[PDB]
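These notes concern the structure reproduced below.
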Amino acid sequence: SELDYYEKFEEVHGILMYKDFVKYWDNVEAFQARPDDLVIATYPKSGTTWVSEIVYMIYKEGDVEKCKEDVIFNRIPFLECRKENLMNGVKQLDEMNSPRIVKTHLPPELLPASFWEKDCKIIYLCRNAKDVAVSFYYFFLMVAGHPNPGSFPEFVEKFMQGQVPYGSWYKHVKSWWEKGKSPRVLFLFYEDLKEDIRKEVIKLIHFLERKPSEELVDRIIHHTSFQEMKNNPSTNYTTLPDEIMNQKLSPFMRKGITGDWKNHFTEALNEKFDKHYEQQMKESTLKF
Amino acid sequence: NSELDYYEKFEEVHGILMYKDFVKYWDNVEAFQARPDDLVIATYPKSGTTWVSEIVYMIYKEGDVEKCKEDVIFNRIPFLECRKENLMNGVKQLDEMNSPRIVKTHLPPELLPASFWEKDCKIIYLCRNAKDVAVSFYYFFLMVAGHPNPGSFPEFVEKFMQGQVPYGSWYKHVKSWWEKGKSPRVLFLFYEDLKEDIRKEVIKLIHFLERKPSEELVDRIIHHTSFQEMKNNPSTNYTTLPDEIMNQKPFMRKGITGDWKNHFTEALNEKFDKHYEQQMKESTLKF
Ligand SMILES: Nc1ncnc2c1ncn2[C@@H]1O[C@H](COP(=O)(O)OS(=O)(=O)O)[C@@H](OP(=O)(O)O)[C@H]1O
Ligand SMILES: Nc1ncnc2c1ncn2[C@@H]1O[C@H](COP(=O)(O)OS(=O)(=O)O)[C@@H](OP(=O)(O)O)[C@H]1O
């Protein structure tokens, strides 16, 4: 049902958003950033947790014992996220000592103005639309606060129209792509992390002005592999109660591959999606 | 669990997987006595049997739609090997028929009763592309009693590629009938051809059956056998069968070519196409 679908959402500045977050939006827009804040921005399900753990490790010189001191969602606050009596992203950040690492799924136009004014470093991670759609679909089924996503074809329709939390994936990646032309905003691809993790890890170390030793690279590559992070309670979100995230249905660290869309899209839906994709993306220099 | 289900529902006869009810009295099919003027309509399951059957029936009745409704199609055109104790019996239906008889079967050439070959009966074979057949066969499994749970479509398609479904390998079925189709008395047709140019195929069928073609006869056959008309015709849509046997909550599902695109994922299509080429590369048969 359409009525029930949007009942869980509310638009903020034109993009559909989780109702709970919108409640305290003023706090997000008035957020006070610091010069050395590091923002990790992504469209939902593009690999946020993966790049977040890599960055954390670079900050802690690859000390695994330091990356387990707390769960990922506490070490790296989810900026716009807030749920009464559960979590408060803005607060965690306000009470955190610099250098702070900020997680967000906001398009660049909605990122709190303070981050832009202080010209903070930003890392953006992009993933192919079809794999994002598959992963986002399971997120709907797993995380509380989501309406029934309908059948997969139905959900993909919502996805193509940008009628999902955080809006149009197309506008999201195209806007960040433009921001990414600046050396201050590192634009990365999930597919690149998959193809040659070492190359991307080294790039991230240099972007973050750190020393790229073999020891550091080795530990990051090992600690951030899918198998390790999937069994690491600090990064696999398994500490969250099932009412919030029921991973018995589908685990957060689901498959961690590129191309899972081939297992979900019918040839017909693939054809429909590809046609729509081209009309949405042919003018952008962004390419996979 | 699925394999056990399949084991409970099907059994082989002459090496071909078959519905258990049809195997218990196979001797009755093996010894079936054909008549010289019998006309056999052979097809792999869900290839359009009902469509060509009604076209042929109309040709026999000089296009008299009323004579084609005197009874349901499964009574007008007995299903040869169909048997379920004393509740259903195709051979019995045929034996009591006062000819000319039109016979429906899904048997591969090797299992067709020797009598049909010995009497050199005319045979019409209808073929349909494998992917669309798999889709339609999947639905058949779900709506008709006597089948195991087919599981997901990808799971069912694996069993299909291995010929582990009633009537066996679709690949061997169409290839064997293709060879038989080289004979002047075996007309080999394609479902896709009936979709592309029904008039051409109907005229071809009229000549094969040695009848005189006329614009009025052809025209009547064309609209009477159209998907939309046959779907609403109780004589041809199998709706008179109780839900216990066939649960249409429909047999006349879509009636198009290409529904496979709405069921195969890119990955399944890739795997299927690869396996298909290995199975069909050595045949001149082309869909
Ligand atoms: N280390 C590593 N290696 C490979 N793949 C990984 C890794 N960490 C996370 N993932 C995959 O990222 C998907 C989850 O995305 P997000 O972290 O962005 O989720 S969220 O938006 O922050 O909730 C999810 O994708 P899917 O498996 O396709 O669903 C995860 O499996
Ligand atoms: N007139 C007409 N026009 C177009 N398509 C038609 C027609 N009559 C039957 N059909 C389609 O044939 C499919 C059923 O196949 P069969 O008749 O062989 O079934 S059975 O094996 O005899 O039970 C089934 O295919 P699907 O729709 O793809 O499932 C029917 O819709």
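Chain A uses Swiss-Prot numbers throughout; the residues present, in order, are 3-290.
Header lists the method as X-ray crystallography, 1.8 Å.
Just so it is clear, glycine is given a Cβ too, placed from its N, Cα and C backbone atoms.
When Cβ atoms from all protein chains are considered, those within 10 Å of A:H107 (mutagenesis position) total 22, not counting its own. According to DSSP, A:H107 (mutagenesis position) is assigned to coil rather than to any helix or strand. The active site, proton acceptor annotation in Swiss-Prot covers A:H107, and the record cites experimental evidence as its basis.
Counting only same-chain residues at least 6 apart in sequence, those with a Cβ under 8 Å from the Cβ of A:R129 (3'-phosphoadenylyl sulfate binding site) are A:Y45, A:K47, A:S48, A:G49, A:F191, A:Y192, A:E193. The feature 3'-phosphoadenylyl sulfate binding site is assigned by Swiss-Prot to A:47-52, A:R129, A:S137, A:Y192, A:226-231, A:256-258.
The substrate binding site annotation in Swiss-Prot covers A:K105, A:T106, A:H107, and the record cites similarity to another entry as its basis.
Residues near A:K85 (mutagenesis position) in space but far in sequence (CB under 8 A, at least 6 apart, same chain), listed by position: A:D22. According to Swiss-Prot, the mutagenesis experiment A:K85 to A carries the following note: Does not have decreased sulfonation activity towards the estrogens and DHEA.
Looking at Swiss-Prot, the entry for mutagenesis of A:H107 to A says: Complete loss of sulfonation activity towards all substrates tested.
Swiss-Prot lists A:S137 to C among its mutagenesis entries, and the accompanying note reads: Decreased gradually the sulfotransferase activity. Long-range C-beta contacts of A:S137 (mutagenesis position), restricted to its own chain and to partners at least six residues apart, with a cutoff below 8 Å, comprise A:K47, A:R256, A:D262.
Quoted from Swiss-Prot, the note attached to the mutagenesis of A:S137 to A states: Decreased gradually the sulfotransferase activity. Reduced to three states, the DSSP call for A:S137 (mutagenesis position) is helix.
Cβ neighbour count for A:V145 (mutagenesis position) (all protein chains, 10 Å cutoff from its Cβ): 17. According to Swiss-Prot, the mutagenesis experiment A:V145 to E carries the annotation: Substrate specificity constants for estradiol and estrone are reduced. Dramatic 400-fold increase in the ability to sulfonate dopamine.
A gap of 22 Å separates the Cα atoms of A:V145 (mutagenesis position) and A:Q229 (3'-phosphoadenylyl sulfate binding site).
With a cut-off of under 6 Å between the Cβ and any atom of ligand 1, the recorded positions A:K85, A:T106, A:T226 reduce to A:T226.
Taking the binding-site residues A:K47, A:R256 in turn and counting surrounding C-beta atoms within 10 angstroms, the largest count is reached at A:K47. All chains included, 10 other C-beta atoms sit within 10 angstroms of the C-beta of A:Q229 (3'-phosphoadenylyl sulfate binding site). Note on proximity: among A:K105, A:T106, A:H107, the recorded positions of the record, the Cα nearest A:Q229 (3'-phosphoadenylyl sulfate binding site) is that of A:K105. Packing around A:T226 (3'-phosphoadenylyl sulfate binding site) is summarised by its Cβ count: 24 other Cβ atoms lie within 10 angstroms of its Cβ, all protein chains included.
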